Amino acid sequence: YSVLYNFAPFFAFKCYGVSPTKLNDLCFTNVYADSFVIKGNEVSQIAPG
Amino acid sequence: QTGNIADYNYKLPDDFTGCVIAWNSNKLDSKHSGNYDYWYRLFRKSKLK
Ligand SMILES: *[C@@H]1O[C@H](CO)[C@@H](O[C@@H]2O[C@H](CO)[C@@H](O)[C@H](O)[C@H]2NC(C)=O)[C@H](O)[C@H]1NC(C)=O
């Protein structure tokens, strides 16, 4: 998760389900990652509900 | 119990004695268009005694 932490300015880091700090040891099998490009305000508009 | 809420906010003692009362209260705790007056801390340095 260093690349997620150090690489790129990571302008958006907000999330509500699982803490991004107590995550290095936490371990799953599959993760659904989707990539797309938007402007500044849509990044903020990205949210649940 | 292990997790986030039971690990940072409220930890029941291992040698607990007594009773636990549970009942769903949707009308008295939720309202239309969101109700996030309540707060639970999922970020803590360590587990809670
Ligand atoms: C509340 O007092 C307790 C003393 O028992 C302390 O809480 C611990 O603080 C250490 C660091 O000083 C942490 O590593 C532990 O994880 C803490 N444990 C708990 C259960 O909080 C501290 O002095 C006070 N805690 C806070 C958050 O101010």
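By Swiss-Prot numbering, chain B shows 414-462, in order.
Heads up, header says this was done by electron microscopy, 3.4 Å.
Any Cβ shown, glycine's included, is placed from N, Cα and C.
Taken from Swiss-Prot as is:
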- B:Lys444 to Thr: In strain: Omicron/BQ.1.1 (VARIANT)
- B:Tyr453 to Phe: Decreased HLA binding to NF9 epitope. Increased binding affinity to human ACE2 (MUTAGEN)
- B:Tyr453 to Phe: In strain: B.1.1.298 (VARIANT)
- B:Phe456 to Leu: In strain: Omicron/EG.5.1 (VARIANT)
Distance, B:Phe456 (variant position) to B:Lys444 (variant position) (CA atoms, angstrom): 26
Cβ neighbour count within 10 Å of B:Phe456 (variant position): 10
